[PDB]
Amino acid sequence: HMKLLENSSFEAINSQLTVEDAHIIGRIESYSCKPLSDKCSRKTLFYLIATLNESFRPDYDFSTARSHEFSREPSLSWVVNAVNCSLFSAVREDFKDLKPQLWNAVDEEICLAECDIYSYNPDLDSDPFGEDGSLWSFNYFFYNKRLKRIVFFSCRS
């Protein structure tokens, strides 16, 4: 399935994605994909679900997630804009220095111009995170099929 990869830059970014009413805003993680049988006709969906399961163990399971809870993102620019607006809102002036650090680290790990990008958007009746009063949330997957590698970026505030 998915194997967590070490990345010191991501560790540093994760340290800064905090407000420690102290709490963690989000987290960025890198995973290697393990080969699937060719008899699997929907390998991308399989990996997205496996990535959610690995990242959110033992809190939440996504094995019953529906295809329509996932989308392919047509535009890298749109995702960058969406993330930047959200994080600026949560981290404020401290995002100024974190912004380039974050995107540089992600690009070096996954090669953004080469990635297929996806999002997970839970159905309201199937939302594991519950009623946590957040104003926004995102769960993005940057999947480099050549590298067989996925960066998972999940935040809310």
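Our numbering is plain: 1 for the first residue shown, then up by one each step along the chain.
Going by what the header records, the deposited coordinates were determined by X-ray crystallography, 1.5 Å.
Backbone N, Cα and C define each Cβ position, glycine as well.
According to Swiss-Prot, the mutagenesis experiment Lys34 to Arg (Swiss-Prot position 35) carries the annotation: No interaction with RNA pol III and impaired recruitment to tRNA gene promoters. Shown in sequence order, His1, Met2, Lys3 are the residues of the chain, 6+ apart in sequence, with a C-beta less than 8 angstroms from the C-beta of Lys34 (mutagenesis position).
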Three-class DSSP secondary structure - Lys34 (mutagenesis position) = coil
Unmodelled stretch of 2 residues flanked by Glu20 and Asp21; CA-CA distance (Å, integer) comes out at 7
